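Right, one structure below, let's go through it.
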Amino acid sequence: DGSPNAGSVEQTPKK
Amino acid sequence: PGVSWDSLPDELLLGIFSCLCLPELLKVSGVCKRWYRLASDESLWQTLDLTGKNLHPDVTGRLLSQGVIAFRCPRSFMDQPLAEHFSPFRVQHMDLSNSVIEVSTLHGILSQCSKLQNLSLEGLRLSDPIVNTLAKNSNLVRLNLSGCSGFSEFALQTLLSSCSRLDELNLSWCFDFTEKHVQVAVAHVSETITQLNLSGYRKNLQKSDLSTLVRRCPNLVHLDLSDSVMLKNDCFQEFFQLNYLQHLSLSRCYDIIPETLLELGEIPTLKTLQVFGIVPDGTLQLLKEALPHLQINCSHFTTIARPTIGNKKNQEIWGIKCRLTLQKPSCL
Amino acid sequence: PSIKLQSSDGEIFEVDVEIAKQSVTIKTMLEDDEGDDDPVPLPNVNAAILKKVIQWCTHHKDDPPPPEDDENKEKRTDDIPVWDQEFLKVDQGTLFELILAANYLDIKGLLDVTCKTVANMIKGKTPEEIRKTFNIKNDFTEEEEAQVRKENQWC
Amino acid sequence: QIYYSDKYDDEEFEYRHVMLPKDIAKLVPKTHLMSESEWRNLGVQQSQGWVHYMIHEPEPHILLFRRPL
């Protein structure tokens, strides 16, 4: 946890 | 006819010409030499609206030389070399946001404007000489530079050291900006400014830069600092030092603990606090309900030094509608 | 009775002084009966009958940019909604004399309505005969008009 | 329900267009082009370097992004 996506969330979802 | 219609006082010919629209005003220029000289009069040309039009540089140069105090021209394609020099213009309000102008004709045109009061060069690529010649104005109340590029720190220092009457400055999202550029920006911005938008720099922004910005400039009302990853929970003291801050809109400052945001509610003068992308669900409602005077997370976009703002298809740049304009197609 | 100073252009025409309070020259000369020499009988009687309407034309608004702008001119294609002396269908020469007289007396209403009427009449006409109707012999030579046509090739 | 299209290329540029749902398509500005501080407020979640450069009048709810290469 902590930073699962926050901080590096600047990327395309790619779903 | 037995009446000498050519024997008309100029005060009446100008009056009748005033009712003529722009696409027809060029037609009456060819009736006679007297009507030709009086067609290119400085009274008729006072508000130009060439929005989204393809213009040759000589055409716009001559039109500006005819005397214009407001030149709206977003998304134009003057991309040919300049030929003949022109007398200094008198453009008080200008708007060239998101245009296609190349640097050569941009320097050719902007090298004559020395009485400017407002400007907007959003998205336009610049160079070292063009920022240097913007120092000649020294009367720029508002300056928009979002998305600009091409200049070095010395040009920025000269620009913000010469223009000492800035009221707004949307210096945001210039991709080729290092720590030196941001440092010079916070150091040399005039203390008379009331609004700033130094956003989207990430690691290039440090707490020391915010400290000197808030120490040197005790007049800020809007201090949008978006995408500032290095603004931690200890930086709220600097904002507390501010006494006239009204709309501090942080964004995506991941180093900010959402709970500590209630501390920002102590500032009596604060009105709206746009905070995006860091506060999660569940706690957002608690923060909104526990702060019953702040309109948290209400306005999405920025009204910072922007010529046209709203949603009613406004055509006025900073409260100035353009009278003589190229009519958009509306016929049936 | 009430002050009824008359005009003077070679004849005598009675006009109420206070009713004709909109004319700049008449209002100025009031503070000094024997004025308005230049206006011809027909334009000045037309000005008199128009000036018989005072309250019906209301007053002047305070909004300089839009009111004089072409945007409100598109809203002013009615000229004056209430009749413009049969929509000012008078001949070109007498309209010219009327506009000259209105310029002399410096009345805003006539200098607005007549000017807008002239603009409407000369609006859509191609220039070839717009000088034939207004009787101007064009001074442009075959090269002089070529430059003008080249300049205005971007509208 | 935001759908992201496949990036295409061009000389020194890389383009991508994003379609918007009707809930947030009415909040798009019409008189200016947003910055990365503004369209990330709309919910779009691309990478760094995408600048809105043109607005499609027939289909306002489609956002266009270009990045230097």
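Chain A is numbered as in Swiss-Prot, which gives 176-190 for the residues shown.
Placed from the backbone N, Cα and C atoms, the Cβ positions cover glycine too.
Swiss-Prot documents A:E185 to A, D or Q as a published mutagenesis change and attaches the note Strongly reduced ubiquitination by a TRIM21-containing SCF(SKP2) complex. A:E185 (mutagenesis position) carries neither a helix nor a strand DSSP state and counts as coil. In the shown protein chains, 16 other C-beta atoms lie within 10 A of the C-beta of A:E185 (mutagenesis position).
Under its mutagenesis annotations, Swiss-Prot gives A:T187 to A or D the following note: No change in PKB/AKT1- nor UHMK1-mediated phosphorylation.
One entry in Swiss-Prot concerns the mutagenesis experiment A:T187 to A. Its note says: Abolishes phosphorylation-dependent ubiquitination.
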Neighbour count (Cβ, 10 Å) for A:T187 (mutagenesis position): 14
